[PDB]
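Structure first, then comments.
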Number of protein chains: 4
Amino acid sequence: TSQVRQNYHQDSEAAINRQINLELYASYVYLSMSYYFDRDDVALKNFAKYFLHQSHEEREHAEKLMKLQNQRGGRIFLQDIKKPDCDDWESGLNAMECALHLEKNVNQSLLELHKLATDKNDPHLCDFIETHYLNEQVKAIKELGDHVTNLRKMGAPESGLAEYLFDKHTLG
Amino acid sequence: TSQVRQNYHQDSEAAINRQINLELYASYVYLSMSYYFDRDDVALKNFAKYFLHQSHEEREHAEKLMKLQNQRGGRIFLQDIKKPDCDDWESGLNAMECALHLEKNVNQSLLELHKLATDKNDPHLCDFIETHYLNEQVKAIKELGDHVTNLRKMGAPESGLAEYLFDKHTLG
Amino acid sequence: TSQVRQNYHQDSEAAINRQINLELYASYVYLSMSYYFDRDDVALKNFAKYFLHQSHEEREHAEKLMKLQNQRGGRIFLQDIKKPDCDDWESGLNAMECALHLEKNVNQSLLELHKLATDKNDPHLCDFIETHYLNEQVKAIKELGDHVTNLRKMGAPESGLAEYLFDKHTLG
Amino acid sequence: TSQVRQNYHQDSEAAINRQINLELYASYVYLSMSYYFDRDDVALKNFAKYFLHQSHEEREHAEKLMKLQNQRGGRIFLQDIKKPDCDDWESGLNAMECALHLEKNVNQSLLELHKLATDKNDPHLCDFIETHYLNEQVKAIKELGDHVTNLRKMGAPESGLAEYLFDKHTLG
Ligand SMILES: [Mg+2]
Ligand SMILES: [Mg+2]
Ligand SMILES: [Mg+2]
Ligand SMILES: [Mg+2]
Ligand SMILES: [Mg+2]
Ligand SMILES: [Mg+2]
Ligand SMILES: [Mg+2]
Ligand SMILES: [Mg+2]
Ligand SMILES: [Mg+2]
Ligand SMILES: [Mg+2]
Ligand SMILES: [Mg+2]
Ligand SMILES: [Mg+2]
Ligand SMILES: [Mg+2]
Ligand SMILES: [Mg+2]
Ligand SMILES: [Mg+2]
Ligand SMILES: [Mg+2]
Ligand SMILES: [Mg+2]
Ligand SMILES: [Mg+2]
Ligand SMILES: [Mg+2]
Ligand SMILES: [Mg+2]
Ligand SMILES: [Mg+2]
Ligand SMILES: [Mg+2]
Ligand SMILES: [Mg+2]
Ligand SMILES: [Mg+2]
Ligand SMILES: [Mg+2]
Ligand SMILES: [Mg+2]
Ligand SMILES: [Mg+2]
Ligand SMILES: [Mg+2]
Ligand SMILES: [Mg+2]
Ligand SMILES: [Mg+2]
Ligand SMILES: [Mg+2]
Ligand SMILES: [Mg+2]
Ligand SMILES: [Mg+2]
Ligand SMILES: [Mg+2]
Ligand SMILES: [Mg+2]
């Protein structure tokens, strides 16, 4: 057993490994979305920039969980990073909707993780999740909701003008 | 009687207390409007910022009247601040129209106050109202009129694109 | 249902609306206290400044809860802001004692809110309350306790000299 | 008749001359009060400084009225400046009370002047009085009221310690 390990349940260790994979998966989804908007037949550069930034943030989320695993004396176990569900994201609106769904899925996973940490009476892990993840998810979900709303109200996805102007004014 | 009181009619004192309540009410209306635009299903951040600023200005208006009451040796009497008439403000245009109506109501109250001050030959109070309130109301009403006009001309409330672009160009 | 809503119980939503009202009420109590000390027959300018600052802090507390409501996909429901229990706060000491009682009442409401959030397994809401409210209340209550103690030891409320000197040395 | 004179009643001209004398009288009262506190057997240097400043402000008030008289084409007529009612002002509290009475008398004179200007339909003169005099009087009266209140509450005039500490904390 690790010389540093204390009050860290094997179930929590495993759940942290699963969360690491999910964060890496989210990074990959956003990477794919970003370059879709870089296609010459899509060509929305600020959508591309926005999603690339989101991708990099998810890699940071994964790295912090890997750090946590080692801090607590658990052992990192990695698995394949699955390719994103879609190759062609259809429109700015559809990509935003997919991102919203993704962030809500990630949030649900984090809430399940917190429930486990609570069940195993691991207040350090609870605080870690609350501090570094839970409000970040709430903010991300709210932002994506706001974006989806604006795109719908502007007339997306049918209006190419709507996505163009949103790209300039909201994401620019 | 207050050692400072001079040429300050009891009716004027009471009218100032009523005006304090009205200013606080206006602050509350604008606070409510602001957060309506912060809803994920409305999501117009500059409408939200604009109305929050207006809310804070109304609190300043109330505070200055409370200061005046004490300056003249009257006694502040507070009453409940009524909740705003609406919970859901419907659209950017409708909120602007409500604000216009509010500011015109507040102006009418101030004009009645000035008429009272004039009837009681209180030139200090007349000057106070003129200096700090009457032109501020005229400017506010004109600005809201301008805003309503632009939103109508742009195609609001039906055009979600109109409110979106107004949010960026006029309120941004 | 709001597109952003996740793990947010209707009871929590309602409790947040009640807390918004309480924060606004506290803002109003402190506003009233502030201007009492601005009366020509009370004339303690640093008591007035101290309570006005406290009033503005409570408005910020209310605004943050309104932001939270929208972040989580709840809907803000406002109610009348009740006037403060008192018109004449009697003395610096009595005002401090009323503020202490107010902050303890607000704290109790926040603890009930946290208990609800805990019962509904809402760790995001728990963390929000802990981070932004619970220690602020503990600090406020401690400060007001300290103030009450000093005023009593100095000879307030009978000693007008005590309140005068406290105004200069502690609140100045 | 003066080439500049327009809408300026002879009664208003005379009333302005009377007001000039009153302002000069107030300057003299405050000068006397100031040096009372400079006596070796009184020795409150900040009371002395406060009243000397007030004296200089009254001279400025007189000068502005002399300027106004010429601006409107009236002719300045000066009269003796009467010595102050008292030689020995007794205490800091008593001097403050005398100043309060003085400023209220000056205010009454200004209100009578404004009533005359109103009766003669002289809006320029009304605005002059409102702008430069009426709120200055309200502020002065409020400040002196505040000072009297604090001195009374602290235990003046019996408490030499009260006047000493007020001299340091409020006037210092
Ligand atoms: Mg262990
Ligand atoms: Mg896995
Ligand atoms: Mg992100
Ligand atoms: Mg993440
Ligand atoms: Mg596969
Ligand atoms: Mg997908
Ligand atoms: Mg946090
Ligand atoms: Mg947010
Ligand atoms: Mg444009
Ligand atoms: Mg009166
Ligand atoms: Mg009322
Ligand atoms: Mg305004
Ligand atoms: Mg107002
Ligand atoms: Mg009602
Ligand atoms: Mg309305
Ligand atoms: Mg006038
Ligand atoms: Mg004027
Ligand atoms: Mg003006
Ligand atoms: Mg204008
Ligand atoms: Mg829910
Ligand atoms: Mg309520
Ligand atoms: Mg506070
Ligand atoms: Mg609070
Ligand atoms: Mg009631
Ligand atoms: Mg109370
Ligand atoms: Mg903390
Ligand atoms: Mg503390
Ligand atoms: Mg003439
Ligand atoms: Mg004369
Ligand atoms: Mg002066
Ligand atoms: Mg003068
Ligand atoms: Mg004589
Ligand atoms: Mg005298
Ligand atoms: Mg003025
Ligand atoms: Mg004042």
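Here chain A follows Swiss-Prot for its numbers: 6-177, in order, are the residues you see.
Heads up, the Cβ atoms here are built off N, Cα and C, so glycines get one too.
Per Swiss-Prot, the feature Fe cation 1 binding site maps to A:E28, A:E63, A:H66. For A:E63, A:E108, A:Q142, the entry in Swiss-Prot reads Fe cation 2 binding site. Positions annotated as domain 'Ferritin-like diiron' by Swiss-Prot: A:11-160. A:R23 to A appears in Swiss-Prot as a mutagenesis experiment; the accompanying note says: Abrogates interaction with NCOA4. Fails to localize to punctate lysosomal structures. Under its mutagenesis entries, Swiss-Prot includes A:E28 to A with the note: Reduces iron binding and oxidation rate; when associated with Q-87. Mutagenesis annotation in Swiss-Prot: A:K87 to Q, described as Reduces iron binding and oxidation rate; when associated with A-28. No effect on iron binding but the oxidation rate is severely reduced; when associated with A-108; the structure shown retains the original residue. Annotation of the mutagenesis experiment A:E108 to A in Swiss-Prot: No effect on iron binding but the oxidation rate is severely reduced; when associated with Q-87.
Locations of recorded Swiss-Prot features on the structure.
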residue: A:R23; record: mutagenesis position; CB count, 10 Å: 15
residue: A:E28; record: mutagenesis position; CB count, 10 Å: 25
residue: A:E63; record: Fe cation 1 binding site; CB count, 10 Å: 23
residue: A:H66; record: Fe cation 1 binding site; CB count, 10 Å: 23
residue: A:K87; record: mutagenesis position; CB count, 10 Å: 12
residue: A:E108; record: mutagenesis position; CB count, 10 Å: 25
residue: A:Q142; record: Fe cation 2 binding site; CB count, 10 Å: 21
For the domain 'Ferritin-like diiron' (A:11-160), residues assigned helix / strand / coil by DSSP: 115 helix, 0 strand, 35 coil
Those recorded positions, out of A:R23, A:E28, A:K87, A:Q142, that come within 10 angstroms of A:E63 (Fe cation 1 binding site) at the Cα: A:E28
Neighbouring recorded positions, C-alpha within 10 angstroms of A:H66 (Fe cation 1 binding site) - of A:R23, A:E28, A:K87, A:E108, A:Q142: A:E28
Rounded distance in angstrom between the Cα atoms of A:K87 (mutagenesis position) and A:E28 (mutagenesis position): 11
Inter-residue Cα distance where the pair is A:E28 (mutagenesis position) and A:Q142 (Fe cation 2 binding site), in Å: 12
Distance, A:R23 (mutagenesis position) to A:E108 (mutagenesis position) (CA atoms, angstrom): 16
